[PDB]
Structure formats: structure tokens, C-alpha cells
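Student: Handing you this structure, nothing more for now.
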Amino acid sequence: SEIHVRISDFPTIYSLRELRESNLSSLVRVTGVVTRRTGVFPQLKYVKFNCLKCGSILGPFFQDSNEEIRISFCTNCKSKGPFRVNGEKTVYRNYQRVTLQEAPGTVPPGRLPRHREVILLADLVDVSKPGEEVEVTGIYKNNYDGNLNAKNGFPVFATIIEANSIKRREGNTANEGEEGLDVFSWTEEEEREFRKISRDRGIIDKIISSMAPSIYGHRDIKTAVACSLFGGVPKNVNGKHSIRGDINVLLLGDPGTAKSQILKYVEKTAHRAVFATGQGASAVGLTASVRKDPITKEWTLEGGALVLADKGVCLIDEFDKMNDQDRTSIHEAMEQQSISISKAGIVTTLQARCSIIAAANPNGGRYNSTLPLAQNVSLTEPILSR
Amino acid sequence: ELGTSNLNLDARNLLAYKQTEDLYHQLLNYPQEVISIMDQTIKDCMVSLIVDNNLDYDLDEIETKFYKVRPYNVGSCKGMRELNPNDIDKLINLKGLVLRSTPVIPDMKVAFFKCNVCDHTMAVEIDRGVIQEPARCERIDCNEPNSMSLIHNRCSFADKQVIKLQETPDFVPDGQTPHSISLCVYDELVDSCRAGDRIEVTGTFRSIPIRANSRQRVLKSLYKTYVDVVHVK
Amino acid sequence: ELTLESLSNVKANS
Amino acid sequence: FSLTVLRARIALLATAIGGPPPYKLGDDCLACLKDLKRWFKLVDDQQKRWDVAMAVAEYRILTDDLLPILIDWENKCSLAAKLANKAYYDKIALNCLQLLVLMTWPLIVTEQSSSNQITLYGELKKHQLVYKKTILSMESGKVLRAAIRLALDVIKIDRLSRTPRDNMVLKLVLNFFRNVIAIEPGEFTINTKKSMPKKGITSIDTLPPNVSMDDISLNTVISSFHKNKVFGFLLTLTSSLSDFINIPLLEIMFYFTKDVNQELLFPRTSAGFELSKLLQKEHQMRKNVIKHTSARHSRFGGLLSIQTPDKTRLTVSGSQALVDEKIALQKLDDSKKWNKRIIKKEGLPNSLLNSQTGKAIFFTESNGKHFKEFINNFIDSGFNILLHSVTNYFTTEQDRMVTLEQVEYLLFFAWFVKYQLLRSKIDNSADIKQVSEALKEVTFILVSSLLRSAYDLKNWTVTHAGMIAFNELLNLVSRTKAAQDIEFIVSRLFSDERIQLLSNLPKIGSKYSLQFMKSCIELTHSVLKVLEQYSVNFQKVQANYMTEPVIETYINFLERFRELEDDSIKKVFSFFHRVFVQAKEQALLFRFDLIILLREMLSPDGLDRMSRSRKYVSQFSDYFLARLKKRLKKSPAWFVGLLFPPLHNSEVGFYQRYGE
Amino acid sequence: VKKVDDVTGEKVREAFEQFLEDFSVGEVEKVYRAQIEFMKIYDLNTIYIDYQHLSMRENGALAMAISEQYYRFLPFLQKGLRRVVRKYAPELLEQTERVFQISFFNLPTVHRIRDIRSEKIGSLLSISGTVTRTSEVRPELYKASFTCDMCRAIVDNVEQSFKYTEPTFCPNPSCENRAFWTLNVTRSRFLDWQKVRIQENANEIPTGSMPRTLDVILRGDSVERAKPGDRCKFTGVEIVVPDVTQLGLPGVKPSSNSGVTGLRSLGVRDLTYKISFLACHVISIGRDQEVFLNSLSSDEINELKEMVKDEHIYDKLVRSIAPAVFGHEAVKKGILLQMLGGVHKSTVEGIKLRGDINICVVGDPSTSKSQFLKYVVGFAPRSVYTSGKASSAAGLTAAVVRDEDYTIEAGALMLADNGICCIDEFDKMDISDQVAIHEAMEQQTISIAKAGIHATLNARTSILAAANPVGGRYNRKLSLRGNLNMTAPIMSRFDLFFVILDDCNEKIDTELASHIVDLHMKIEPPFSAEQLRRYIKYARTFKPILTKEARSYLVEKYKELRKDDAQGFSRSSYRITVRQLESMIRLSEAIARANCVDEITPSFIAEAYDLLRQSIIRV
DNA sequence: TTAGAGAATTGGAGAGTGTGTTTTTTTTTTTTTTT
DNA sequence: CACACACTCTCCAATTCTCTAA
Ligand SMILES: Nc1ncnc2c1ncn2[C@@H]1O[C@H](COP(=O)(O)OP(=O)(O)OP(O)(O)=S)[C@@H](O)[C@H]1O
Ligand SMILES: Nc1ncnc2c1ncn2[C@@H]1O[C@H](COP(=O)(O)OP(=O)(O)O)[C@@H](O)[C@H]1O
Ligand SMILES: [Mg+2]
Ligand SMILES: [Mg+2]
Ligand SMILES: [Zn+2]
Ligand SMILES: [Zn+2]
Ligand SMILES: [Zn+2]
């Protein structure tokens, strides 16, 4: 029935710290990391109340998605009484209230992060997963609430952002200067150009040579990274047997050979990429963790690096320096491509179709060519075979 | 010669003189009225002394200043655990070590209303914590009822500092933990005893009702007790 | 029938 | 649907005239100006809607489009006047200024007015202030310099060579000056169809956010007048009096002086000395306030019982009452929550018709200095000539004058004749002949006839417009008598016909506004002093003044001591002081109202201790108490007769009021 | 409409007017008239009025009038301000009404949290304390403008109290409205509102007593100017904030020490009051070349011109670094090059190239390493000092702490972002701790994926480590690798290694003692610290580039380094990687910045090669 | 003009409709990161 | 649930008013 317009590439980008009263009821482009996300609750679009005293029809008031519709005196009679909606002619729209939080990258070091609630209306729900980093364009409106006025003791209002568009910037933080809500979306001309250049003989060599253009040599590493980036086909025989369809790469070598730089490039290039390093990646943060929800007080399951990188790439720098009991947590998600969690009464099997690219470092810092591979690394066969 | 207000009057000095024995007993029994009349007598005696000795001074300045009396050493060191409820509104001497002290609590003394239709402002004195708001504008040319709105920041406030006194360890029975009582300090002596100090406090042991429900006027029948400090040593 | 130029010359104060 | 179509047409005209960033005249600009003029005229009087003006104010037409037209024409006019299609470039400003004066015309609402006009009056009075706000602040308000061009074009030619048509141009341009400066905030018309709740009106500030009381006061108007040179315009217009330029001009230069007092002219870090004095006074009153508050908190609980007659044990709280028994009795008095009902009551430009004594508009020192000489130059130029010009018109159409004419004329006359006398009193550089020309017999008899005619129609405002002039009549008679037969013909007709009018108003006007009561006390004070140099009899005129309602209306003024000034209390007290030994009629003064006001006077909460008002009053009250004691000691029944009003019986009337 | 006017109020307004317009205060200059012109230039609406200027005029009468009854006099001051600002230039007020904020500062006396008394309510204070918590910048209603639900009449300029006060009556005498209105958010005026929670300073707290806190309200331009931890000197009116729950609100209900009662709007419930400061001004008490030059005064420009045109500027800078340390010219030169840094280039593929220089001053326990670190942390801006002992729970890099959700605790390597992280006792911190900074020292980011939290944090810091050799005293019989517990991956990330030894020389100790005792008795630096800081800031704006011959010389020097570092039968380099080539580039850029030249000559590359070679020939 | 017979209006008690509570986060498991 | 509060709905006799009284 209706077509919405998603404005993209707003010039003036703010942060949840620089918003002021001058921005009220004006388009803003704040940037932050999603923290909470309610379910997609249907919301009243055109409320058509029926008078209880005398009338039976009230005007199709537009719900503003921020404040409750006020009826006050009825039109049929001035007398006031209870009112309720009509189920005959009523239309609903999706409603989700995501809670943006200032990104740890843009938060000043050591300071607490600010946060504003963001309303996602129809067609925008479920577009920003929790924990992802997004750029939200929308109207910066304010509504009055008595709770805040009572708490602060001043006639102070509560602000909220009615999102008009969302672009995710998680896993492509090096992709500034690009245009559009999706850097990886292609136009028809772009698709024709893809089909034209693919027919070229030696396109594979061009693609391989174009992986790390500012990194000399390492054609074997570039080939492996290109193969991992494109990936394979995930088979499923008769619905019973399932074959992994993603390629895992392990870069093992001496220091100063651009192993971490290649990983940073892959993070820049791949669609859904997550970077985790060494000891700074625990077992449950790599795959999945359960937590007691502070508001509803029950156990809920939240994904980690291997879920945020689903159908993408997960980059693990300094693979050999992670704890063994943290490194063994990616055994299932790297072969079966599914995280199985049965903690706190939550028995479920998440899906993580990741493609691990890990950079290691040989024992002693130098790769001893006179010894076999197993004697140069601390990794074992079950993780080396993946 | 120093321009001070408080007086560190001692209780035994009333027994020393002849005609002020009934005065001392009434001070122990009726501390509020006795202290008020003592303060008024102090002010009148000082202005009379200024008049008589011809020591030239601003009479208005002396009259404006509120002069206080601090009767200490009222009696034997009464125990906190032995505060039976017939000591209500009676002068009490207590000894203990202060646990903590709340920040300054402003209590309204003089209200300040404004006529929201003619900008007429008058101050209504507050007695016993009740607001006697004017029924209408004082100005006859306006005399609009219900046109008065309180201007909170233009009122006059006093200083109240509730202090949680604790029974001294050397006097508490060895079995049970020492008890505690709540002090009340007004207009002076505020921050005159930081936490950890040991003091001998003199004040009137008073009890007030507490509202069971904030919205309603229902009052609990337990009458939480405090003491109105008049001197701290 | 206002031109783009009129749009730039606000008439309503707000 | 009709209203939004009207809005559509206004917006269509707004984008048709043109805009900026120099303003550009669009195609058919004259046609759209004529269309707008015709629509506004049709909706103003023919239909009486007052909605087109609203739409114009909404599009900010007067600010965004109309003002830049005159601003852009000003530079062309200056270039053409200094260099040495002029008719087309001249006629364009005529319609713009005609529209401006039409929108700036004051709005009047009466009972005969329909609901639309009263409904939109409150929504358009703020826009009226907006117009004058943006006009005065528009780069020194140069639009008035363009306005005076719409008058100098016609007045340049010979007066005998005037035009039967161009004559209306002068009226139209002149009305703009009086209309812009008469713009004042209105009144919040509370909807009294139902009983108001436990809370009153929240905000009485009838000002839109773009309008501040700083940018709309008469100080801004006077500063704009000085900076726009229009002082010379107002002087030259009056310099060539020797008809249609009299009635508007009567209020063009009167509106900004309709309520401004002449005391602020003379002071009698310069502004900071009065600041220090006011701080001292407020410190004194705050010191008096704290004399009641307890030395300790309210909850100290000072309870007492007053052993009143009959061994009563009435309980009143408060440690303050323990200090003095009078404080305890006052706390007894004000403890009652029951109160009685006190009854109470501008249709013309607000001023003395509705302004209290403290409403002195703040003036810049330089602005005050300029205004001191502006009015003096006007008086030295054409004051009496302008008065004599309208003397002939005032003698005709007595019953054809709307109530606006009296309030806009009598106040002007009285204010300026009072200013001239006070200026002559403070400084001798001004001759009394500069105002002595107002003693003409015909003018005096006509103004007296108007004053007496206003009495029978219950037009109290029009009558108050007359007492303010009647005071200065006696004042000027005294001034021209002391400083000197021309004064006799003006001050001998109040023998028998006028004594009733002057001796009846004080007895009846006590139930009205404060200024109405203030007028009569000044009248009596002046009349008791003008005749003192010739005594038709001193003992006979005072006989009709010593009446109980007269004493009531004099003592009703004393109850406002929180706002009465030194002279206000001085006149009221001197009325009784001058009759203490000269008349010896103190028996009628024995009401408790005067004794309670005396108690308030000598109390520190009333009159100032450092001032020069409470000393002689205190001594005279000391003598008053001696007189009271002497008169009460000789009559036991007079102890309770002091409260009850006097009696009409024959023998007691001389037995009690005169003591045999 | 009859309204009585407090003549004292307009008198104060007029006196403020003359003070603002004709103060004319070391030649005569109308400072406040120029202040209003300054406001017109940039549209800012904060008038910083010094209190001394107000006190000297009017012999202190107006100053006392302000300082005693500020709360009641404020609207009159605003009106007087409007008068002057309109008179000088009406360029104020799609008209957008301008709300002004008079700021008073430099009060004669400064109070404190302990010295709060309720008898100072409605008066100007200068409260000073350490901020511990700041709320969000919420917009508070300032001048509401309601539209009634019927007859569409607009009630405007409704002044707001601490409550949500709304008009009670409609100006149009045909609208029935006593509690029904719809606020016009677009027409209403809002003000920035922040609530900071300050507390008593540490030195002002009596022993044993807990610190006393206060809630200070910040409005307007003074928002976000007081960060937590910073000791600020607030100044403004002190007010008391009632409990708006008791006053009654459209959306909440009263909730359950001495509360008064009896108000018409209250009924049977009581009202309690809380003291809260309302700050009007807060100050803490604890870039192209042309842009920097235009921000510098001409007198400083002269000093900078003398430096840049100098011939021996490089050696003078080296000798002027850490004057209180005797000898150690090489370490001084390395520290100087650290502050200048390199160029933080970013290639086309998105790969970021490091531009920061890392130094490691390894030396005997009696040497002057910590003196160098302390000088750097006390001189270089945005620098922190930390040890390897890992004092705080958060490590050198970052940590997550559960809140009784997860949040990031900033480590030492993050607080020094875009600065220098002076790490001390680099050997003490364990090998299981070294693996954390391998990325933060080369990729300059810290990546954390612990539990429900996942972020790639920024650490663009230069590390100046100071590690004691293994065994306490340096052993020259072994290479630098043997004397240090650091491994090859972390030893190759350090650009410069400086070895300083306390050789048992009878003469050297004499100069050392004479120097230390000489300082304690009173060092003459050719450039003072404040004088050198502006030169470093000016030089940092340079971005030197490599000339054509510079590239060839750099490649040849790198070839020589790798040839001389070859070890093993398979010719496997151990100490010299391509990181050393990038280190030569970084040092060349830093040296060229020292000479304030935009081109890198082969002399600079030769010097950088010498600097690297001297740190690896230690055998 | 005075003491006294007639109209005319509206505030202070009360009928009544709808409110507002009492009402709670301890202690005990389970997880997770550091220690 | 019901007792107490806040407040809309509703209502006669004491308080004000102006025509006919002395
Ligand atoms: N060349 C020097 N010039 C000036 N003072 C020096 C010099 N060498 C040593 N000192 C002094 O020697 C003392 C100790 O030096 P530090 O800088 O504290 O080194 P350090 O921290 O003690 O070394 P360790 O291994 O941590 S114990 C300080 O008071 C220095 O001022
Ligand atoms: N083959 C190469 N081409 C270009 N630069 C390289 C190459 N190998 C290493 N480098 C440089 O070495 C620097 C450090 O690489 P680094 O990310 O530390 O690799 P590793 O983590 O394996 O030691 C990078 O800035 C990179 O530019
Ligand atoms: Mg690496
Ligand atoms: Mg050290
Ligand atoms: Zn209905
Ligand atoms: Zn009033
Ligand atoms: Zn309305």
C-alpha cells in the first residue's frame, strides 16, 4: 500500500554524545553499536475508536509511535468515558525498539558510553542484529514522560530516534568513502560488468593478484585467501548428510611477513567479517553465551564471533596464543558449522557457517624448516585437520 | 565586643541563685518555652545594657541578630537504653559517639507566595510545618483568590542536620549491641561534630508521628523519637 | 505553480 | 473550506509580489497590491471578519515583503533628492503605507461586536505587538523616514493650494504614527463561564516569543523617534498651523506621553545611587520582617495559654507570641480562616485610565535628556497655536464626540499644562505666558460643561478625564496669581452651581478605582489653597467639606500605605491637620478606621523610619491620643459611641459632636 | 492588566545596562561591547562577565545586589542584556528567538560542599569539587507554548517551574479548557540540561568522614564541560529542588526529612526539599601549518621563526630534552624523535601503516630510565605512566567487567590514545601478559570478544618501555636478546633499543654527584619546555616525503642490514625484518620533522640507519 | 434624603462518579571472566 | 472489596441590588 523512502549518505554524521536540543525534529545520522532489541510487536497504525457512551466511530487517528493516542472529549458527546479500539477496520505496522549505544571505537578512552533508544518501524525491523555496529539515519524526536520529570525534578523531556534508514558498519570499518546503504549491493550495470570480466581468460589470476595489492609476494597466501573469500558449495545429501562448504585457512610463518595485514584486508573486503585476537577471545565469546536478562530475569542466549560472522569470515589473529580451553571451542563450528549450547536449561543448536582464517606463529618465533610441521606448532591434529 | 549569639549557660548556675530554682525545674520540665523566654530576656538585657552603659552601637543590628542560649550540664548522664516515654518534651543529657551525619536538610521557615495575576508577593511565616497560604491577594485592587503560587527558591530556609548518635561502648551492656538515636541540629552547630567524634549532647527528647501512607493522612501509632539538640560539648 | 525559487522564499514563518 | 481558500489566496499573493538578496517587484505588483487592499477592506468593515489580516501576519508579509519595499524605496528617494518613472516608483509606496496603517489600526471590541472579532482579538493583539517590534528594530526603524515622505510630498505645496483628494493622504500617513505607538499588550480574557479552580491564571505575559517587553516599551518608540529625525518632522508640522492635521496630531504626539510622568525628567554611577538607596530600604523592610520569625525552627513547638478576661485558657501556638502579648493577640486574630466579600469593578488607549503610580517606564539617561528637550521645543513652537486651532472644533458637535475623543484630548491637555507648570516651578527659565493662553473663557466654559455632562451619564472615565484638568485649572490660577483680573473670570463661577458637583464626587467615588479617589483629594487640596489668599467664605466652603462620607473616602486612601507615597499621605493628613484648629471638627474623626491606620502608621512595618513622614505624623498622633483621652474621659457613653456611627437626633447632634 | 514593578529590579537592570555598555576598562576599551560584537560574529550567546569588573564599578553596590538576590534579579538582568544587545546590533532573534545566558565568573571567594548553608539560597557561589558522574544531555522545557484541544487557540510563553506547569485558562472566551492542552513541540523552546554529581575534594575531607556530594545542574553552553574525575570550579546560583512527585504530575503519583504541608495544590501530602546547585559557568582546575600559525600570538611566532631558521636546531633540541638528566644523548635523541613520530599513512587497499615510534630503554637498575619516562609523561600531551605490575584489574590493554551485562574497562594502552604510553618495569609484566600487546604495538588495535561484547578498540600509542635486564645487571658478554626476557615477535616491534650502563668510573660519578647535588641546590636548557612544546607542535604539521634518491638509499641500507643480520645455514634473518625497513622510514620522517623540512634527504636515512644499527650491534 | 417595604444572584455544604492503595526484589543457582 | 481524597454536579439561604418605600 505504501512505499517508504530510505535516505542514505547524510553528510553531517553525529555521535550519541554530540546530540543537543538544536537537533530536535531534524534528520540525524548517529552511529553506535546495537545493545538491546525487542521483538517485532505489531503496532496500531490507524486507531479507530468506538465511543462507549453514545457513538460508535472515532476518527482514524495516526499513531505517532512515540506517545499514546489521546481521545479526550468525544465528538458525539462532550462527556468523557472509557474508549477502546475497533477490530473491524484496523491496520497494523511492525514495531521494534532497538537501543543504540556509543561504539567502543568512538567512545573517548575511559569514559562511559551514552545511549539512545531507536524506534524501527515497518520494513526496518530485524535489520540490525544485537551487538552489531550500525549507522542510523532518522528523525531525532522527543516525548514527555512523567517518570523522567519526577526522577530529575526538572521539566526535562526524553529523546528518541525514529530510524529512517540503517547501514551496518560492523566488519567494514575500513570502508569509508563509499556510498549507499549497502556497499556490497550491485546495480544492473555492475552485474553486466561482472559477467563481462568473468569471461576473460585468466580472471582467476587477476583476482588472486588483486587480494593484497599493497603486500608484495605471498602468492600462495593470496590464492588461499581468495579461495576462502569465495568459498565452496555447502552440500546436503538427501537432507541427512551435510558437508561443510566453507574453506578454512591457516597462515603460519615468521614475524613481519604480513600475516596480520592480510587478515585486516580480509576483514575490510569480506561481507560479514569478525576480528578476534589471541587471549582476547574467550570460549563463549567466540561461539555463544547465555546470560540472565537484567530486565526480565531469565536465561537468554546471545551469539559470539562465530555467530556475528555467520555466512562470512571469522579472523583469528595469533591463533597459537589462545588458551587451549578457548581454542577447542571452535572445533564444532569449524567442521559441523553449528554451535550446540545446552547450558542453563537452554538446549539449542545455533548455526555458524563461518570460514576461519587464522594467523599462527611457530614455536620459538621462527619456523624451523628442518622439523616437521607438527613439531613447529603447538596445535594438535584435530585442529590442524580442519 | 565579639558580636556572637549563642550563650554557653550552665544549669548549676540556676541552682546557685535563689529565685531561679523553680526556673531550673521548669527548664528541665518545659524546655521549649523556657528557652524561648531565656533568649528573649538575653536580647532585651543586652539592648538595655547598651542603652545604660552608653556604649554606642547600632540598636537595629543587635535587635536583628538572634541570640541563643545553650544550657549544658542539665543533669546526670542519662542512659540511652533508659528513655522511658514520660521524658517526652523534657530536657535530656546524652553521651555517645556519632556514627554518621546527613547533609544539610533545608527546612522552610518563611514562605513566599506570588500573585500570578498582579505580581504581588508577600511572605507568610511557617509555624509547626504548616502552610497558611493566603486565601486571596493582599492587594485590594486585585484581591484575586487562589492566585498565589509558592516560589520555592525565594523562600527562607533554615539548616537541619540529622545525626545518628550511637551508644558509647563503655556504657552499653556487654551482651547486646549498642543502640542508636537520631539527633537534630538547627541553625547552628551544623557540622560541629563530624563522624567518629564523642560528644555530650543536651536536647529535648521529642517524638512525632509518622505517616503510614504518604498519599493519605493515616498516622502510625508508634511515634518515632528524636532529640532537638540545643548544645553539643 | 510556484517555481523552485518560491520554495526558497519561505512565506509561513516556520 | 472558505478559510483555507482565503489562506491560499494570501499565499498566492505572497509569492506573486516577489522577494529577495535584494527584493524584486514581481509582475503585476500594483494589481496584486490593489487586490490585497480590496480584499482587506471588504473583510474589515463590509463583512467584519478580521481574517485576512491574520493570514498576512502569518506569512510574515509585513516583515518579509512590506518593510523591504519601503527600505528599498528609501535609497532611491535619497538618490533622487541628492542628485540635483518617478510617479510609478512613488505610487507603489502609497499602497504599502495604506496597507500598513490599516493593519496597524487599533482593534476595538464591544458588546455589539460579533463573536469572530472578540475571538480573534486575542490572537491578533500579539501580532500587533510583533509589527511594532520588527518595525522599530529594522535597522534603526528607518521606515518612519519613508513615512514622512508620504506627508512632505503633499504639505510641500501651499496650504491654501491644498488638494481635496491629496488631503486624505496626510490623514492616512499621520494615522500610522499614532497607530504604531498605541500598540500595547492586551488582557487575558479568562473564560468565566464556569467557576475557576483552586489555582489562578498561570501566565499573564501576553507576548509572543519574538516579542519581549524590552523591545516594545515606549522607551524603544522614543529612541526610534530620536534616531529617525522625526522630531524635526513633528516640529515642522506644528510650525505651519497657520484642520484635518489637528485631530490625528492631537494623539500622534500624545500616545507616548499619555501616561509618562514628568517626575522622572529631573533626578531632584548616577543610577547606582538610587540603587544603593533602594537596597537600604529593602534591607530595612527585610529586617522588619525577621522580627516576627522565631530564632529557631518552626517545629520548636512554642505553646502558651492567654489568661484572658473570664479566666479563659485559649491556646495559641508560636514562640513569637511568648515575646509580646500583642503578637499573641495578632496570632489570635489571623488564625480565623473565614473572610468576607470585597466588591470590585480600558476601552480606550491604556494610560491614567488604568495605570498605577509605580508604572514609570524605564528610560535611558540619554533618551531622557532628548525627551526633556523635545517636548520643550514643541511647546516653544506650537503648543498654544495647536490648542487654539482645535478650540473652534471643540465648541461644535458636543454630542457628536465619541468617548474616545474626550480621553484622547482631556488627558493630553491636562498632562501638558501640568508639565509646563512643574517645569516653571523647578526652573525659572520658562515664562508662565507659555501656558497662560489656556485661560480663555470659551475653552474653560466648554470643558466645564463637558465635565458636568459626563456626570449624569455615569461615564466615570470621561469624568476622571475632567478632574485631572480641573486640578490644573486651580493650580494655574494660583500660579498666575502669586507670580503676577484675567484669573477672576475663570475662578469665580464656582459659587453655587459648581459647589454641588465638587462636593458630591468624593462622597460617591469611594467605591471605584484608586485614581478616581485620588483626583478628588487633589481637587479639595487645591481649592482649599487657592481661596486662602482672599478669605466666597473660607468658613462656608469648608462647612460642605466636613461630611462623614468625605472622611470615609479620605481614610479609605490611607489603608494602602504599602504603596502610598510621601505626598499622597501628606495631602490626606494635611486635610485633617488644617482643620484641627481652623475648623475644630474632630468629633467626626472618631471612627476606629483612623485609629487602626494610626497604629499601622507608627508601627515599623508601615512608614519608613529613616524617611521624613513618620516623625510629624507620630507627634500629631501623640496629640491625637491626648485629644481622644480628654474627650472620652468626659463621656462614659462615648466609650462605645466611638464605634457606632453618629446619630441624626437633634439634641445629640450638638451634645456629642460639639460638647454643648 | 495592572502589574506592580519592584523599582529595585529596574534600577539593577539599568545599572547592569550602563556596566555592560560603558564599562571601558591596559588602555581604555569597552570589553563588554566587544564581547557583544563577538557574540554577533559567531552567534554564541554566553556573556562571560568577570565579577571583579562588576565589583569595581558602583563601588560594589551592584555586586552585592547581584550576590545576595541573584535568583530574583536574573530576569531583570536578562532584560537589561536584551536592551544592550538590541541597541548595538539587532542581529538577533524563519525568525529564531535567541535566549541569552549571563555567565558570572572570577568570584572573590570560593566555597565548598561542606560550606553549603541554606541561608545562601538564591545567591552566587563558586563551589569547587571533583565530578564523579554526569548524566545525558537531555532537553528541558524552557518556554512552553500550548495549543488547546478545541478552538485551536495558542497559549504561548508559558513559564515552566520544576514541574510540568501548563496554562489553566484559554485566552479565547469560548474555549472550555482547565486540564486539556496539546503542547506545540516545534514552537516551544528547549534548553540543554545536564546533572553532574560532584563531591568534596580529597584534601578538604576531614579524616574518617565520608565525602559530601552535591547535584549541580548545567544548562546551555556549559554542558559536557565537566567530565567525571576532573576537579572543576563551578559558579552560579544555589537553588533548592522540591519533590515534584508530591506536587502532582500527569503521569506519576506521590511515592513514599521534615516535610511541610498545607499548599492548595498539595492537599494532605507534605513537601520535602533538596539543595541542588545550578551552575552558570564551569572551568576545570585539574591541523595545517597555517591553521596552527594563525592560532599563535606574534611574540610566539617570533620565537618559532628563530627556531626554524636556526642552523644547529637539531642538536639544540636533543640537548634540551629532559634537562634534569645528565648524559645519555642517544636516549634524549630517541625520545625527541618519538614525540615527532612518523606519518600515519593508509594505503589504497585500506591497510593502515604504522607511524608511531616505539622505544625501549633497557638499563641497569641505578640508571635514569624512570627519569626519562617521568619527563615524557609530564611533558608530552595525552601521555600516561604505567608499570608492568598491572595495578588495576584492567590490564595494559582492556578488560570486561560484569555489572551487577558487560562493559569495557580502559587499560593503559588506551588512555594514551594518540599519545605516548610510558610503560615502566616492562620486564616485570609476565609473558602471558606480553601476548596482549603484540597487536596493540603493531596493528595499533585491541580486539576483544569475551561475552556479549565484541569490539575492536583503538590504541594509536607510542610505547616508551623501560625494562631491567634479566639478572638485575646488564651482561655485556651476551647479545641484547640474552639480557632481555622479551621474545623475537615483541623485540622486533620496537624501533629503538637503548642500553644504558652504570660503569664503575671514578670520574663519572663525580660529575653525576655534582649534577644531582647542583640541581637540589638550585640545568640550563637551550629551549624551555613551553618554548619547545610549540616547536614540536609546529613540526608535527609537516608530512615529509621521500625523494627519488632517498628511496634508493633506503633500499640499499635495508639490504645491508639484512646481509649483516643473516644467520644460519639457510640464511634466515632473525633480528631484521621488513618492520626494520618501515622503522627506517619512520625515523627518517621523524628526523625530517625535527629539521622542519618537507623532503627526506639521504642524510636523514643514513642517520636513521645509524640509529637502528647502534641498537643491534650490541654483542 | 432616610430607615424599610418590594426584586435578583451565587457560594458553601453535600450528592455522587471515580480513585488508590498492600506489593515485592532478600536469597539461591548458574554463567562467566579473572584470579 | 473501602476508607479517605480530590473534585465534578448540583442547590438554598445569607449576601448584594435597584424599583418602589418614608
Ligand atoms: N644521568 C643522571 N642524571 C640525573 N639523575 C640521574 C642520572 N642517573 C641516575 N639519576 C638519578 O638516580 C635516581 C634513580 O634513577 P631512576 O630514574 O629512578 O631509575 P630507576 O627507576 O631507579 O631504575 P630501576 O631499575 O627502576 S630501580 C633518580 O633520583 C635519578 O634522578
Ligand atoms: N610482502 C610484504 N609486502 C609489503 N609489506 C610487507 C610484506 N611483509 C610484511 N610487510 C610489512 O610488515 C609490517 C608488519 O607486518 P605484520 O602485520 O606485523 O605481520 P606479522 O603480524 O606476521 O608479523 C606491515 O606494515 C607490512 O606493511
Ligand atoms: Mg601478527
Ligand atoms: Mg623505575
Ligand atoms: Zn460519544
Ligand atoms: Zn493580586
Ligand atoms: Zn481554547
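Counting starts with 1 at the first residue shown.
Just so you know, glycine gets a Cβ as well, placed from its N, Cα and C.
Sharing the record's features from Swiss-Prot:
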type: BINDING; residues: E:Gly363, E:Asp364, E:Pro365, E:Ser366, E:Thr367, E:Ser368, E:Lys369, E:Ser370; note: ATP binding site
type: MUTAGEN; residues: E:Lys369 to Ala (Swiss-Prot position 581); note: Loss of MCM2-7 complex helicase activity
Student: Based on DSSP, name the secondary structure state of E:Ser366 (ATP binding site): helix, strand or coil.
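Tutor: In the DSSP reduction, E:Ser366 (ATP binding site) maps to coil.
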Student: Which residue among the binding-site residues E:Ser366, E:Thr367, E:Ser368, E:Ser370 has the fewest other Cβ atoms within 10 Å of its Cβ, if you could check?
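Tutor: Output over binding-site residues E:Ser366, E:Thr367, E:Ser368, E:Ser370: least Cβ neighbours within 10 Å is E:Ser366.
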Student: If you count, for each of the binding-site residues E:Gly363, E:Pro365, the other Cβ atoms lying within 10 Å of its Cβ, which residue has the minimum?
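Tutor: So among E:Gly363, E:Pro365, the binding-site residues given, the one with the fewest Cβ atoms within 10 Å is E:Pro365.
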Student: Relative to the Cβ of E:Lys369 (mutagenesis position), which residues of the same chain, six or more apart in sequence, are found under 8 Å away?
Tutor: E:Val361, E:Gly363, E:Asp424, E:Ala466, E:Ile500
Student: What residues, ordered by sequence, lie under 8 A Cβ-to-Cβ from E:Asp364 (ATP binding site) and sit at least six positions away in the same chain?
Tutor: E:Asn468, E:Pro469, E:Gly472, E:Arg473, E:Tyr474, E:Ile500, E:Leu501, E:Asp502
Student: Out of E:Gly363, E:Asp364, E:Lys369, which recorded positions lie by ligand 1, with a C-beta less than 6 Å from some atom of it?
Tutor: E:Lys369
Student: Using the Cβ center of E:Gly363, E:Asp364, E:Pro365, E:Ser366, E:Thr367, E:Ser368, E:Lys369, E:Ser370 as the ATP site position, which other residues in that chain lie within 8 Å, going by their Cβ?
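Tutor: The answer, listed by sequence position, is E:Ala466, E:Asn468, E:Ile500, E:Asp502.
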